[PDB]
Amino acid sequence: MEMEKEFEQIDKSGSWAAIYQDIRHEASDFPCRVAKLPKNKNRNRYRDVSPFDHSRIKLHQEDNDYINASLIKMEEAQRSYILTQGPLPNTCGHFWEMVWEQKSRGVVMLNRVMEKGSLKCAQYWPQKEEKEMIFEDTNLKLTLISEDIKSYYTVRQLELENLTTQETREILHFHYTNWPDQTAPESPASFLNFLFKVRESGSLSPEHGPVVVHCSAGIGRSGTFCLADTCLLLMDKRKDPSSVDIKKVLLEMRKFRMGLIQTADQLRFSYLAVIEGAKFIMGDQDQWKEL
């Protein structure tokens, strides 16, 4: 693969930090005026991570429509993702409102609630079947239906009810619990197995709304998730799978959300995940589950 042999050329040349920062200099810049309004300051987890006005998810509440979330619309791949920050104590009803209004079927969570001794994310879903959550501001009810806790991830079925209309949807919650606290994983095998469990679930199907993906800021690990999924898709449909330039895909995603892929190490890991993932989607997954 030209991806694989450019990978080695970067590894032998030790120039990941340079490749990465070229990406940072070429990345798009668009205005974020709504994110920056004083009335929205307490709706943002980091003052330096904001959604572009042009691609932001608008809540359909009449008062304040703001939420720190971005629609990543990948035209050629024919896949959309919503990348958002980890909910704040005060934005958990906003988060489920978005899930409801965008008709999402899956929520992908790439961080632990606590990491490096701090809260990266509010406890926004119920932990016991018998103690559901009611979000009074957005009039939503969230019930844990089942958990399947595995080694490196946990899948949850949740029931989201619109208390106004009383419809209910099943939401699948995919929680990658194994990402180290200060580095990308040593092997992409665990991560690729997680991506493919999300794929198999149907939460990425075009019949549903965009999957909601978040980590703490919603740009780093979230960026890795969508970037590797989209490259594997394009490899699957392009007739010339060798032609997928992961850096040109990243810059296209960065038209929709700033800062996707936070470190040169994450960039290196995304290469690995795509390279390793291409080996399944071109002829040969059973050995990822093993390790």
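Going by Swiss-Prot, the residues shown for chain A are 1-284, 288-294, listed in order.
Even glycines carry a Cβ here, placed using N, Cα and C.
So that you can see what the record holds, here are the features copied from Swiss-Prot:
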type	residues	note
MUTAGEN	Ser50 to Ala or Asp	No phosphorylation
MUTAGEN	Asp181 to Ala	Substrate-trapping mutant
BINDING	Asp181, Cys215, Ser216, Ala217, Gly218, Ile219, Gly220, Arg221, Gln262	substrate binding site
MUTAGEN	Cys215 to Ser	Catalytically inactive mutant; abolishes sulfhydration
ACT_SITE	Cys215	active site, phosphocysteine intermediate
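Everything Swiss-Prot records as a feature, shown here on the structure.
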residue: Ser50; record: mutagenesis position; Cβ neighbours (10 Å): 23
residue: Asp181; record: mutagenesis position; Cβ neighbours (10 Å): 11
residue: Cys215; record: mutagenesis position; Cβ neighbours (10 Å): 27
residue: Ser216; record: substrate binding site; Cβ neighbours (10 Å): 23
residue: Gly218; record: substrate binding site; Cβ neighbours (10 Å): 28
residue: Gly220; record: substrate binding site; Cβ neighbours (10 Å): 21
residue: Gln262; record: substrate binding site; Cβ neighbours (10 Å): 18
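The two recorded residues, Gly220 (substrate binding site) and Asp181 (mutagenesis position), show a Cα separation of 12 Å.
According to DSSP, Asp181 (mutagenesis position) sits in a coil region rather than a helix or strand. In the deposited model, 3 residues between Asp284 and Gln288 are left unbuilt, and the Cα atoms flanking this gap sit 7 Å apart.
For the pair formed by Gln262 (substrate binding site) and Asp181 (mutagenesis position), distance between Cα atoms is given as 14 Å, rounded to the nearest Å. Of the recorded residues, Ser50 (mutagenesis position) and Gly218 (substrate binding site) place their C-alpha atoms 10 Å from one another. On a Cα basis, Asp181 (mutagenesis position) lies 12 Å away from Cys215 (mutagenesis position). Among the record's substrate binders, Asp181, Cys215, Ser216, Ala217, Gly218, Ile219, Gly220, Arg221, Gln262, no two C-alpha atoms are more than 16 Å apart, and one pair sits at exactly that spread.
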